[PDB]
Structure formats: C-alpha cells, structure tokens
Amino acid sequence: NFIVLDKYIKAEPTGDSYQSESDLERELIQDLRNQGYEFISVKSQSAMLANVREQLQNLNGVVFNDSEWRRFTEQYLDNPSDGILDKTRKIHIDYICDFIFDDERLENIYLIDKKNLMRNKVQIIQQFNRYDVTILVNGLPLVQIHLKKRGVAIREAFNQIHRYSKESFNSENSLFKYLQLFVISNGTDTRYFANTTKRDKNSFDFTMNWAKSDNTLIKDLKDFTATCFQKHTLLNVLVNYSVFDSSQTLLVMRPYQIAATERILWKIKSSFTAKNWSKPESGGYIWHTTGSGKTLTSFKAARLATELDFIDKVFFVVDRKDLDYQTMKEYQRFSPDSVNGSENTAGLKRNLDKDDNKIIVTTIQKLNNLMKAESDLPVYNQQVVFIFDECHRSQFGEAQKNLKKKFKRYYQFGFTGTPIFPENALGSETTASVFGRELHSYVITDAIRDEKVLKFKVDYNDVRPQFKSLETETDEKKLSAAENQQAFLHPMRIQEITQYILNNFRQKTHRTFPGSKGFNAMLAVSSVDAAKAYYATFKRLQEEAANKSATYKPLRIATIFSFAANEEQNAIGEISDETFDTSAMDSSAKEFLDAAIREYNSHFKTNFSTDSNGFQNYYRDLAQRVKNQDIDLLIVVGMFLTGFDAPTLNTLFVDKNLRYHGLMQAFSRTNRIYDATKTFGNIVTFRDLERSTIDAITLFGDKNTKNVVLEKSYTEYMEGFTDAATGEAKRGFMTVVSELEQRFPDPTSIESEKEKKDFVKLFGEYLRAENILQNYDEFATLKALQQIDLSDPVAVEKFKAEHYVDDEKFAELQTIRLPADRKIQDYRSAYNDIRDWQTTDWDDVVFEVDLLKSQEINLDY
Amino acid sequence: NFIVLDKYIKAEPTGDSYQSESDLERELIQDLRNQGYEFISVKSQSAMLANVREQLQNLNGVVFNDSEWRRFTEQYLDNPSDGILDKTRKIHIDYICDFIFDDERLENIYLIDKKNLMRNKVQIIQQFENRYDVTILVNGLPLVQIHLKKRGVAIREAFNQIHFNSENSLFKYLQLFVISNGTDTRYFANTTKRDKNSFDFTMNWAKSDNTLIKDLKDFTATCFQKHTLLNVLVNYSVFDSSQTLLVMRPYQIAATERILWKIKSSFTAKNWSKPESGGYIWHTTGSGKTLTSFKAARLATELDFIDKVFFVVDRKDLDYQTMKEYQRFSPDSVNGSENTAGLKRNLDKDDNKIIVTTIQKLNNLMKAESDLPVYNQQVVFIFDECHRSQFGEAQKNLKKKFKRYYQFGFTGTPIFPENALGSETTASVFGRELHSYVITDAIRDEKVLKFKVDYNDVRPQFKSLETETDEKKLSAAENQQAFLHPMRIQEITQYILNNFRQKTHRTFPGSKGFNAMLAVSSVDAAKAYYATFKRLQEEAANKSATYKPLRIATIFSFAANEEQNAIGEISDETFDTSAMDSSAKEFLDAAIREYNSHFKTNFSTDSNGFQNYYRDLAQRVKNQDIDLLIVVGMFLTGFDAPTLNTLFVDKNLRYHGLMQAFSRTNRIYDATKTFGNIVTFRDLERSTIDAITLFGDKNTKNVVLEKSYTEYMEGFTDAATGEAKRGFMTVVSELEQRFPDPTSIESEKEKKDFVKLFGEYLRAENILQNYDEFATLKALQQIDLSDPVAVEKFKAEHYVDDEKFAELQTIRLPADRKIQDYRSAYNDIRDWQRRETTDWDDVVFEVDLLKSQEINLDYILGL
Ligand SMILES: Nc1ncnc2c1ncn2[C@@H]1O[C@H](COP(=O)(O)OP(=O)(O)OP(=O)(O)O)[C@@H](O)[C@H]1O
Ligand SMILES: Nc1ncnc2c1ncn2[C@@H]1O[C@H](COP(=O)(O)OP(=O)(O)OP(=O)(O)O)[C@@H](O)[C@H]1O
Ligand SMILES: [Mg+2]
Ligand SMILES: [Mg+2]
C-alpha cells in the first residue's frame, strides 16, 4: 500500500468560509474525523494521562492499579528529568518498557505497535490566537498542526514560533515533549518538519511539502489531510520513515526518499513471491541527485529490508572514499570496527557469522576482497538483499562478476546521483544493464525547484595572464604533462592562486561581518605535488603576514592525501581512489604528510601516528574538524570529494581538471542547504571548467538544466532579471538601493504603518541582495572601494593590484553611488525596531531572521 | 587443596641478622624465589610495560605489533583517566579485553586466567629509585605490595605512616597490601573508601582453627604460596555494587572452601539429599556471614556439575546495601513481600545458576508449586541466618520436593537442645559444623566490638515493673498505667535527649560521631516515644533558639502475638501495611509525611510505598541522616551500620534475639569506636549473661562485656591478655608529676615518654566518654561559684543526690586549657617524627583519636 501516491484526485472545497484559523481548524478536525481520527475533549495533562492509561492498557492487554500506573508514569512515561531527546529515544528505540507489577510479574509495555501499525489508536484534540490540532497515538501527542490565516506568509508563521527557543516544560504540559512532527499551514501551503533540539536542522529550509511519486507537490491543507494524514500514511511516516541517528538527530524523510524505499521493498516482496530472484528484473535502481539524501535513504531502505521475514541478510554497501566522521560513527553501531578504508575482511566474516542479525554494513572494496578469496560461504545460498550507495566503479565491476557467480538468491539495488549512461560507459557497464529498471527518480531540477539542494556559482578566476594558456588547455596529454614546476606547479602561479584564496577566503565564506560565524572551504588539487606546493605557500604567505602585522588572524589549514592507483593510466571523469595504505606513497609524499600531521597534532593536541591505524584515525578526526569548522581550509587531491557531508562548507576552490560525474560529485560538497545566509555554493576555479561544467550538468539533465543549476551574473543581481523556471521578476540591488533612497531618505523620521510595512518588504530584498552579492568578486571590489580618503603626498593604490583592477575600471567604480555604512546600520536598527513591538495588513510580510541574526551578539573581545 | 591450613609446621630462622628492613627483604625475596616467584629487575614503567607485554602475549598466545600494543595500553591497560577503582573493576569484573587487531580480527585478551590459576605468571620486584618494598607481579601487573619495617617498629605506627598519590600509573592495579616488621604481618585491601582504611580492617593470616600466623617467614610459607595468594586475589576478594574491595579473612575463606569441598565430595560419592551432604557454619554475629555466604554461593555456581545455587536470606535482614547488591543478580525479587513471580522468572533464566531469594518467598513457592524442573536438578542451598520461623515449614517442603541437593547454613547463634523452642536444632537440620569462629575468637582478633551493657536505674516509681521476670506480668504491663506511663516515657526520652550526644561521641567540637537506635516493646511504645521526642524537642526549641534538634525516624508494621510463644526470638513484621490496626497505620502515615517533608521524598502509604520507605530509611540511618531510629523488631537482626554505636533498649530481649539486637552496635570502625553502648530501661543483666553463656561458656561474659567505670579510672588487669591497664586517674596524676607542662618535654626521652602517657590519656578519656559517671564528673567541671538554679539543674539531670555532689568536687581533674596544651604539644612531636639519640621504634600515636579532636577549618567556618 504505497504511501507516496502514483495518482491522486484533488479534493474540492466546501462552500464554507476558508480564510480564518477557525475555518481551517473546523475542516481539519472534520476531515481527520472522516478519516478515522476520534475527536476527544482534553483540558489538562491529568485528562491526557487518564486517556494514555486507557490506550496503553488496551494496546497491551493489561490493567494497571493506581500505584503501578503512578510508578510507570514517573519511571518510564513522564520522568521529570526527561527532555525532548529522551522522548524521541523512547518512541524510536526504547518503546518497550519491561514493567514489574506489584505481584512481581514482568510485562513488556509497548508505546506503539510497530508490526501491526493499524492496531494503534489515533485521536485528535485541540488547543487548551494559538490555533493548534494535535494527533495522539495511543494518547501520546506525536503530531502538532499550527493553523494560520490564509493571508499570513508560511515563512513568517514558522519564524514567529522559532523566534524564542525558550521551549520550557512543566507538570501541566510535559506530555508534549513526545512531539515528533510539526505541520504548519495557512490553507494554500502546508509544510512538515521534525521536532528536533538541533538548531542546525531548525531553519525553514528543512521544512518539507508532501508530494506524489512524480515529486509534484501537495500544498493544499485539504489534499495534505486526504494524503499525508491518512492513518496508514501518517503512522508509517512517524514509525518507519523517521530516522533517529547516532548523533540523536530526528530526521523525517522527504516524499522522494519514502517513494524510493517503499518501491525497493515492494520489489523484493514481488520478486520473492514470483520466485524471480538473481536477475536485473529482481532489483532496480534509484536516481536521486547528488546531496538529495542517498546515504540517509539507502541505509534506511537496507534496515527496513531486514524486517522482511523471508530475507536472511541485507548488505548495505558504501564506497570507502565516501566515509566520513558521521557515517563511520553510524555504521559502528551495526557492524562494529568493519567499515573503514582498509582491505580487511575479518570484520565482514565475523558480522556474517553473528546470529539474531541480518544487517551487514561493508565497503565495495571489502566485499570484493571477500568474494575473491571465499567460495564456500553459507551466505551465498541465503535469501540476500544488496543496497549499493553510490558505489562508483573501479572495484564495482569486479565485485559484480563474483556477486552474480557466487550469490544464488539475491535482489540488488543501487542508489546514484550521476548514473552510467552509454555516453559515459565507453569504459564501464551502464546503471540500467547492471541493476535493471529505474524504480524512482528525483532529478537535480526537482531538487533545485524544492530548495532541497543549492545551486552553484561557478567561475574561472582569470587573473593570471602568464598562465592562462595552460589554464585554458583542453588536450588531455598536454594537461597531464604540465603537472610540474615549469607549468601548473610554477612558484609564481601557486603564490598568485594562494594569495587570492587568503585575501578572499573570508568574503567567500561570509565571515566579513564581525559577529558572523560564516562557513569554511575546501581546495581540490591536481596532484600530491600540488597539495604539497599549496600547503607550503599557505604556511609561507601566512607566516609572512603574521610578521608584517600583529593584528593578523591566521586560518587553520589542513591537508590529507594518499596513493592513487590509476593516476597515470586512466581517463579524466572519475576521481582517482586513494588507498589507506600510506606505505604506497613516494618518500617525499609520506615525509610531507607526517610533517603536516605533526603540525595538526601540535595544534589540536592529538597524537595521530604515521602508520595505517594512525592515518585512519587522522582521516576520521579531520572529517569531524572540517565539518564543525575547526579547520578553515582543507587541501585535498581526491579525498572528501564524493560523499563528505558538511552543511557549513560553502566554497570549493578548484585547481584540478574535473569532468562529468567527478565534477558534479566534487562541486556538490558545497550544495547542502543550511539557512538564508547560505544562498548557494561557490565554485572558484583556477583552471577554466566552464565547458566541463555545462557538459557535466547536460549529461544528467538536458540542454536547459544549466539555466536552473548555475547562478546568474553580477549585472543581473545588480540590475534585475526574470527567473525562467518560476516566471517571476527579481529586483536588482541597485534598483532596491535607488528605491530605498527615494521612498525612505529618513534620518530616523520613519512614518506610518504603511511606510513601516513598505520599508520591511524593501529592506528584506536589500539584505537578500547584499548577501547574494557578497559571493561576487565584482561586488567585493566595489564594497572595498568605499574606504580610502587622501590629499597631496600620502599613501595610494594597493587596491588596484589586490583586486586586479586597471586605472580605467577604478575611474567608473567611483561614480557608483552606494548608501553609507552607517545608513545601512540605521536601516538595520530601524528594521529591528519593528521586530514585533507587541491598521495595514502585516500578513504577507516576512522578516529576514537568519540574515539579521548575523548581528553583534556577545562577540565582545 | 585448602588454602587455610588444618596443620602447619612453623619454619625455623636462618640464623642471620633479622633486624633491619634489608634483612627482612633478603629473606622475603629468597623464600618467594624458593616458592616459584621469578625475581626480575625493573627500574621504570617502560621496563614494567615491556614485561606486561611479554606476560600478556604469553598467556593469550598472541603477539601485538607496536601500534596494536600502544593502542591496547592507552585504551584498556593504562588509560590515563583510570583511577584505582577502574583497575579494581578491570581485575575483578572486566578482566577480558575484546581487542581488535590491525587485520580486524577479534581476540579476547585476559589479564588473569581465573579457571587455571596456576597458568598465571608470578614475579617479584623491589623498589626502583629510604623505602623498602617488595611487589608481587601477576602477568606483569603489580597486584600485591609488601611494606617491610625494622623489628622494633610498632606495626600500628608503620600502618599510620602510609595510608591520592599520582603517577607510575601501573601501581593503580594494587589489590593487596602487606605490612610486616618480622614478628607481626598484616594484610589489607587497596581501597579508596576511607571508612574501610583504619588499622581495624588489617588482618593476620591464620590456620582453620583461627590461630594466627604473625611471623613473616611463616606468612610467606603459607599466604604467599602461589596457589594460596592467587586464590586470595582472584576467588577470596569481593568487589561489591558500592565498588568497595574486600579481601576475606582466613575464617571466611576456611568456611567457603570447606562448603565447596563438601559439595564436590558428596557429588562424587553420589551422597546427595542427606544432612551428611551439606553442613553448617558457626560464625558469630557481625563476623561477615552475609559477605561470606553470598560469596560461597557465587563460587558454588562455578561447579560445572551444579545447575542452581539458592542464596537464601531472611527478609528481616534486608537493608539498603544488601538489596542494592541482590538487585544485580536477581532483579526485583529480593524484598519484604510474599510474591514468587520474580523467583519463578529468575529460575527460568538461561545462562544463569545464582538465585537470590528470601526464606518467605522460597517457602511460598514450595507450598504452591510441585512440578518445577529445578526440583530434579543438582541444586546448592546457602542459608544466611534464616531466623527460624518460616524455616521449619520451608525445610519440610525442601526435603519433600528437591531430589538432588546440598544445603548449608550460616549462623551466629545456633539452635542447641537447650533452646530448641519447638524448632529442630542446627545440627539435626544441616549436619556437621564445617567451620567455626566464635565470639571469643572475634573479640580476641578485634573483628567485632565488645558491649557496654547497663540498666539505667533512675526511675524508682517504675523499677518493680522494669525488674519483673514473670512472662505473663510483663506482657500484661504493656499499657499507659504500667510500661507506657506518660511519666516513665517522658523520663526515658528526656534521658535519651540529654545523653544522645555523649553516647554517640558528638560532644567534642568538630567531631562527626555516631548515631543510635531505640528498640521498643510494641507499636504503642514506638508511638508514645516518637510523640514524646517530638513534644520534648518542640518544647526545647521554644526555650532556646540555640537548640540543635535530632533527626528522629520510626518504622514498624504488624507482627502476630505468642504465635510460637518466645520472648527470645524477635517477632517478624509483615510488609503488608493493611494488616496493621487503624491507629498504627494512621500514626505511621503521619510520621512518613513528616519524613517526606524533611528529606524531600514522596513515599506513599501503600505496600510499594512502605517498601521504598524501608530502603531509604536503612540508607539514611547508615549514613547518619537519621540520628535516632525508633523500632519494634525491624533493623535488629541483619542491619549493617558501622557508625551506629548506641542501642537504647525498652524491650524484653532474650537469648538469640538479645545477641542479634545488641550486635547492631558491634561493627568495628576506628579508634574512636571502642565498643557498642547498650543502655537499657528494663533490667537485662541476667538475660545478657544467659544469652552470652548460651553461645560460649561461664567465662565468655568476662571477654564480651566491658569493665566498670572504677576499673577504667583506677586500673585493672586484662584476664585474656594478662596485661595491666593503667587507670585514667593514674595517667592524669603521672601527667601532672612527670610533665608539669611545655618545658619538661624538651629532651628526646621526655617526648617519647609523654607520647606514650598522653596516648593512654586520649584512649582512656575516649573509653570513659561512654560512662554516665564520667559524663556527670565532666559536667561538674563548669557548674558554679553559687548559682542554685544550675546546682539544682545538675543534680536533677544527672540524678545525683547532695551526698554524691559533695565528694565529686574533691576529684581534681586537669584544666581544659592544660589538656589543649598537651594535645598541641603531642601533634608537634608527631609532626617532627614524620620529618625524620632515643629509639622511637615501639612508639604509636593516636592518629584516629587526634583527627576527631582536630577542630579542622571545615568546622571553624561556622557563623
Ligand atoms: N529527510 C531529511 N530531513 C532532514 N535532513 C535531511 C533529510 N535528507 C537529507 N538530509 C540531510 O541532508 C544532508 C545530505 O544528505 P546525504 O549525505 O545523505 O546525501 P547524499 O545524496 O548521499 O550526498 P552525496 O551525493 O554527497 O553522497 C545530510 O546532512 C542529511 O542529514
Ligand atoms: N573481609 C572483610 N574485609 C572488610 N570488611 C569486612 C570483611 N568481612 C566483613 N566486613 C564488614 O563487616 C561488616 C559486617 O559484615 P556482615 O553484615 O556481612 O556481618 P554478619 O555476620 O552477616 O552480621 P549480622 O549477624 O549482623 O547479620 C560489614 O560492613 C562488612 O562489609
Ligand atoms: Mg552520500
Ligand atoms: Mg548477616
């Protein structure tokens, strides 16, 4: 019974008023009642607890006495020391209470029946100005629906609730700590999101629309109720399509993630019933674009496949190059000490012999090595499921041959963001030929439309005339031959590239505002020699800057690299796999790496050795420190470029010849959504990759996909353009600056309620434009210009050579009239003065909360 | 192959200087080498770790690479964040490291082989970097450390010399300490628990007849035999739920191995289900029966041929610590209820042999069930003092239903023919006495304290009732006209309130002291007393804003009557509060609500509520949150509270019940707790002597009972040790004559002589604090230069006439300031002695008594 519908006929409105919260509330309660949700009147936690007692007793076939009920309540159901995370843990992991009754007998008390989902009781209650419907599961408040007036903007509604994170609890409301899901609606638009204490997942960007399997949205509250709020749909979303990970983050899956998972599950059942196993028609493949949640989804799909009573083993297979701190932490819980960068199979052989267990997490490298050496494994004759998460190739081809030869009853599935088509299978087997049919898809154009993945701002930094010919070279033989100190690794090119990165790092990563946290960056390079050259030049130029200024704030730079198997004899599209056996590297490489590791150790007070165990532990710690921004810039060759998840990484500096799938995978390191401060990922290249970018985008889309994936120009954001995909006109920053000065020249004078509303709407566009434009070198150069003031013999230029601007460009730039930095702060404080205060409609008005919050709070020193 | 020897031929000296630490060291290293201990030279932890690597590799048949060894070291062997407790936990519980090698293979790395003890490597080392110490290494781990002192040095002063430290972190693994001077050799556990760190907890090695092995050479030839030491470290050491390491005493080890041998014997000879299959242990009250029997039970589970081991306790003996311990082995099944659900469930648990239950629950189970698979299994029963009531019935069904069994009993007061009371004798039930450790032996060994027993004859109006011996009359006098008369209760309560602090050593400024219990005749008495305490304490708070009230609590339930007659056995109280009369239940709820308000607890009136109240109460009496606990028959037979020193008695205790109740005060603590005070308001002098004599002989009373006031004031000769003990007044006179004050103590010989004399002053005054006569004398040293209000207050409060008051004024005691002068001078000599002619060898300072009289900064800060 698919819960992400193939087809759905839109419901028709009742001729009754549908404008106020009460109107939305009445129809919500009515449709839910029509859909099997008993409406009950509760006006206290005492009445809520009495109802929980009835449901839990009913569900478990037990009757508590008052003493036993009070004891269950205080020790398991509503412990006063329990927070939201404890309740999430109780719903998703510890949902069974081993309860000892007064007669000393043991009873297993379930909060939810997860095997027979429809056995659970579902009820609805209403608020006891804050119009809310709550869905109760066995009396527990698991879903809360916020209803707002039709005119109110859903983003401001959501912002008003997250305004103050002072979510305090008491003995009269502590049952609400059990909430798993929130739904915010205004009638026309309806968005859902997880109840999580993790502020890094609490922005509007993580709110989701319900949808159909073709990924078309279900925005209308009435249609949302008729689909998402069906008992069978909601209970599956809460119990099976919600993840509570090792970091104690609750994640509710998006419709596309649910659509792919149930279609894989259905296909295993189908192929088993029809005895049609061990064929490409037994499994299938999923095309979910890079960064859309493939690693989240496939692992959950694997875990749900273990629940199929007829299945014996479920292999969840990842490429070791995609491993990072968070995924390694997660896999450690299921397959201890067996998912790492080594070639060892001992862990895999041990996990396979574990009884009362079906999940096997391993790498494609370890699975290949096992199938090579072993031929008498009992697993080969068992009913086995394979879930491959982006297992690229190199090792996958060999792995497929032994798999088809040794495994007798299997269903294999693959998840990929960049499939192998014939047009890029000139030295590989296609996704379709390996796996069979495309079970579900969620393409980059769908992800961008949904704001579930960010766009790319891609630019070649053409500011080195001496080296342009090398940097614009298209011949493969010439590019590989130019990997030396006379060509690409020339001290002056490396000094020029590094000096640009040091001067523009803070601009690119939004660290320019004083109290602003900002983002961090990565630098992907051509070779181990390039990695060496850059790390050295960064250290040199940074040591030089610390001498010339005691006010200098250095950046924490790190590097990691190993030996690439096919660096000489390969292609150009696939990023070369690096071994975890450091003893394969040349003496100077190993020497340089140890020197960098010792500097890392001294700074972070760590003791990572040079050996295999040492490097593996260094890889893990490095991944975590780049993700939490302990490291400002990570220098890499081919590592942390295909699976590394870092939502606060926004800039990728590139001095490498990236092509097709490798280009998409690498650029996508910056594509994670965060909040309004992260508008897109910056791609700054020192080799011309404009053609390679368009070729890569077009391969996993069409001729138009580049207009959606790539960000617009500086002139366009300064003067205005019309988005082709949305059909709407976006006002240019200069148009907004002009209107701000004409309509509101105010020294503090402001005006009426109509002017205040008009200003908030205007300055909101300003903040959104200024923040988007921070990512533009042209805008940075323009903003830097507003600083000088001199007369007769004194200090001049410097700006020209640092911004690579001639005397002609510098002449016209002075004519550009921008508002004074104090007037912007006057507008920023005038805007903040209208923060809340408590005619003219303030309904459709949205404040830039995330963009504002980049203020000057407790940075003091 | 017993490690507590039935016979041992004393070794002869080598005839070589045996006087200095070096002499003792050479012979120790030599005898240990002769006994299979390889002597190795180690001068650093690096050399110590290299040796650990060799031993652990050898033992486990594995070879670490340097990366794997550094990883094992940092993550399991020598974690920098690990303390002594972590290492104790690793030796006794987590001794197997599930190690993942660089090739991803799993290996179970053992620190010790516990199944094949003799496979372990034993080595000896001596102090690296003047200190004299021999360390015994087990698989390279320093588990035993021997402190060697020269022959003249007093072992108590040598113990007072050494025991947080810091590094050479491998030494955090030490389990046992041995302190010797050649002549005397004592061992003790390495524990971070200061309440178990006094000299009182150091032990001598011994033979199964409990005769001591004091000589270091004989100690080495017995305790330090590889097979003996390794068993002591691995099998005869307890690391409990409170993370306290306890090394068993020889008698506890002797009883346990004799029970274990007997199970093997009877099994091999197919001679099960007979009294000749098991046996019984006579270990006096408070000697460690609950520690020993439970360990004996757990070691019996290691017998591959045994299927189930029942460790059976009386619910009456349960307290916070034992309940906490049993919860780990038999969750939610060892409590005061009648329920068998927990027991049935623990019995059905696979990969488990230990069953902890109560005699009440086991009886109820055997009554209702007859088709249990356990009845046909090879089963061991260890009964820890199951106060024979439900036991008789339990024995009937046991012999009937269990087909292959070995039953053992542990008791401090056995059932002899002279005290059968309807119940069959210990010998007829269990068979032969496998081991014994009598009160005489415990007192001699200072493993149990003596009793100071006295009838407070200060109520002439009520004496005839209080001295009545007729059973019918005593039971009839349980009313408001006789025993529960408001005046008698006011008089008894007023005495307790006025003398509580004196009895419990809370008088000196800054002293923690002890707490007390009041055992009463009936629920009506409990009510009367709790009410009078509240009344008299509310009256005192009004009459003074300087009044410091006492935390008083009470607990009681319903018993029965003359069920199986007796006044000797303490009547069992049910945990079913619904059986109580309305007024009792009413009063108890009122007291529980007052308790709840004070301690911020929420114990309800129901069964679950009362059970939780019992548990919390036990912990608060043990940690002294409660100053006085008022009881009828609860916490009188098994409650362990080493800081409880006084038992006020307004109850007719006889024989086993008298011994069991008085023993609540018998736990050893330190030098400040010389004996347990028994203050009775009913004459129990004959009952006391009758009870002592029943579990000893006609002379046992001279050992168990403390001497009189006059004797401690003027001197007496200890019959048991043949030694003359100087009286407090003789010492006071010698102090004034031989040391007028801070001049004379100028020479090295005068200092030594003053330390020996003042030591005795501190010891005698602390013994004498427990005497009403001495308290009255000390109280007189303020009173007046005319104030008839105070003179009359003194006389009435100390129940002193005009004649006694006349002579008491002639007693010339030293000035309070002069005592303080002697006390600071004494500390200055101790301070100067640690900083280092006359010989200071045999000199012992009163460290524990000095520390209680220090008046530290964590007290003077009072505003
Ligand atoms: N359902 C969801 N709810 C909330 N956050 C989500 C959801 N799906 C994905 N995310 C978050 O989005 C980020 C990207 O997800 P993930 O790493 O699984 O992507 P991916 O498609 O496998 O990426 P790549 O192609 O780089 O390997 C993660 O931080 C993840 O936790
Ligand atoms: N080997 C030992 N080392 C240290 N302390 C010990 C040892 N044996 C007993 N003790 C301590 O002595 C005290 C009395 O022990 P325990 O309660 O087991 O005595 P018992 O014989 O069962 O007494 P009772 O007759 O009152 O039931 C406890 O605090 C216990 O921890
Ligand atoms: Mg991924
Ligand atoms: Mg006991």
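Since chain A takes its numbers from Swiss-Prot, the residues it shows come out as 13-140, 148-857, 870-892.
Heads up, the Cβ atoms here are built off N, Cα and C, so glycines get one too.
Swiss-Prot gives this note for the published mutagenesis A:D151 to A: Loss of DNA restriction. In this structure, A:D151 (mutagenesis position) is part of a beta strand by DSSP.
Annotation source Swiss-Prot lists domain 'Helicase ATP-binding' at A:294-439.
Residues annotated as ATP binding site in Swiss-Prot, with sequence analysis given as evidence: A:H307, A:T308, A:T309, A:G310, A:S311, A:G312, A:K313, A:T314. The Cβ of A:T309 (ATP binding site) has 23 other Cβ atoms within 10 Å, all protein chains considered.
If you look at the deposited chain, A:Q857 and A:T870 flank 12 residues with no coordinates, and their C-alpha atoms are 14 Å apart.
Residue counts for the domain 'Helicase ATP-binding' (A:294-439) by DSSP state, with H, G and I taken as helix and E and B as strand, are 55 helix, 31 strand, 60 coil.
Sitting within 8 Å of the Cβ centre of A:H307, A:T308, A:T309, A:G310, A:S311, A:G312, A:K313, A:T314, and not among those site residues for ATP, are the Cβ atoms of A:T316, A:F434, A:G436, A:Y461, A:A466, A:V472.
Note on the binding-site residues A:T308, A:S311, A:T314: the fewest other CB atoms within 10 A surround the CB of A:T314. With 7 residues unmodelled in between, A:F140 and A:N148 have Cα atoms 11 angstrom apart. Taking a Cβ distance under 6 Å to any atom of ligand 3 as the criterion, the binding-site residues A:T308, A:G312, A:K313 reduce to A:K313. Ligand 1 lies under 6 Å from the Cβ of A:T314, out of the recorded positions A:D151, A:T308, A:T314.
Residue environment of A:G312 (ATP binding site) contains 23 other Cβ atoms, counted within 10 Å of its Cβ in all protein chains. Around A:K313 (ATP binding site), the same-chain residues at least 6 positions away in sequence with a Cβ under 8 Å from its Cβ are A:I305, A:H307, A:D408, A:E409, A:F434, A:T435, A:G436. Here the C-alpha separation of A:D151 (mutagenesis position) and A:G312 (ATP binding site) works out to 31 Å.
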